[PDB]
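Participant: For reference, the structure I am asking about is given below.
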Amino acid sequence: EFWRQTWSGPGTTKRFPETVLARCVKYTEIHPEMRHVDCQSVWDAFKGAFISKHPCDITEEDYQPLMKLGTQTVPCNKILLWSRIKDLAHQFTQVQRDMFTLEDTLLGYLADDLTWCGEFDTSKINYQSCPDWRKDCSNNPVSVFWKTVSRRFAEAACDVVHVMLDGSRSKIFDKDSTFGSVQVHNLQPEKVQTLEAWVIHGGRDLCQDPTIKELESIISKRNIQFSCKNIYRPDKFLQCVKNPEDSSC
Ligand SMILES: Nc1ncnc2c1ncn2[C@@H]1O[C@H](COP(=O)(O)OP(=O)([O-])OC[C@H]2O[C@@H]([n+]3cccc(C(=O)O)c3)[C@H](O)[C@@H]2O)[C@@H](O)[C@H]1OP(=O)(O)O
């Protein structure tokens, strides 16, 4: 009973319902084009996807009603994907405002950095613990949400799709990541012309790393062109993105 926790992962973020709703209201303020959205209806559809459901039995179809309410057209040629480098990816698009990560969409913005799950056959949100993808089960409310939106976002991309990767990390490209397992394989060779990776540094040429060639090989088999660039000083990269007038760029 009370000393045991159902799951190995963090529980639902405190004030999750209030937070999702306040994020919806704020998003539709910052982004007028999405003001048709009823923030209450969005929350109801979000809640409906996982509440009373066993948190190891969530399906992509459970999120379909939410996907419909959060339908949004982003410019397909202005998409930035990323893996393991969320912070710089987000700061980039805070400055370069015509480019979008998933978290710059209504849906990604609502869910970013949050955890949520319900309990089997009750209407209570679980605030103690939620499944962990690796230790408990993969088909949980959080992982199934991200898989579904990450797929759709990738499918919508066109032209030169950019991906930010973490060069200071163990595996720069990881086939098992969300980017590697969901997004890479849902890039449409008809729409997408090129995938260009920006390998960021944290302290040589990293575009020759084995895993980068693995990625090169994978994208080539999909009949998309591959390109790669090092970013040797991410600090300077951001400064030059903020002020492209500056000469030392
Ligand atoms: N196979 C998997 N099954 C379940 N969960 C997984 C899996 N792989 C990664 N994740 C989780 O997604 C997050 C992204 O970090 P990565 O370093 O995993 O980066 P990534 O997974 O390549 O990045 C996500 C891409 O999709 C989007 N995404 C995905 C997930 C979360 C969020 C967010 O903003 O909150 C965003 C984002 O737009 C980006 O282009 C981590 O919390 C991962 O959990 P773990 O490895 O810590 O257990």
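Numbering starts at 1 and runs along the chain as it is shown here.
Placement of Cβ uses the backbone N, Cα and C atoms for every residue, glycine included.
So Swiss-Prot lists these for the protein:
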type     : residues                                           : note
MUTAGEN  : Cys76 to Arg, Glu or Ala (Swiss-Prot position 119) : Loss of cADPR hydrolase and ADP-ribosyl cyclase activity
MUTAGEN  : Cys76 to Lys (Swiss-Prot position 119)             : Loss of cADPR hydrolase activity
ACT_SITE : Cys76                                              : active site
MUTAGEN  : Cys117 to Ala (Swiss-Prot position 160)            : Loss of cADPR hydrolase and ADP-ribosyl cyclase activity
MUTAGEN  : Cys130 to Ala (Swiss-Prot position 173)            : Loss of cADPR hydrolase and ADP-ribosyl cyclase activity
MUTAGEN  : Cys158 to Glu (Swiss-Prot position 201)            : Loss of cADPR hydrolase activity
ACT_SITE : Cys158                                             : active site
Participant: Gap validation: 4 unmodelled residues, flanks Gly203 and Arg204. CA-CA distance in Å?
Facilitator: 11
Participant: Which of the mutagenesis positions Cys117, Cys130, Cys158 has its Cα nearest to the Cα of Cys76 (mutagenesis position)?
Facilitator: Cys158
Participant: Cα-Cα, whole number of Å: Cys117 (mutagenesis position) versus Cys130 (mutagenesis position)?
Facilitator: 6
Participant: Could you state the whole-number distance in Å separating the C-alpha atoms of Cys158 (mutagenesis position) and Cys130 (mutagenesis position)?
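Facilitator: The Cα atom of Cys158 (mutagenesis position) is 36 Å away from the Cα atom of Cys130 (mutagenesis position).
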Participant: Counting Cβ atoms within 10 Å across all protein chains shown, which of the mutagenesis positions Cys76, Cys130, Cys158 comes out on top?
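Facilitator: The largest 10 Å Cβ neighbour count belongs to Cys130.
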Participant: Where does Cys130 (mutagenesis position) sit by DSSP, helix, strand or coil?
Facilitator: strand
Participant: For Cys117 (mutagenesis position), just count the other CB atoms lying within 10 A of its CB, please.
Facilitator: 28
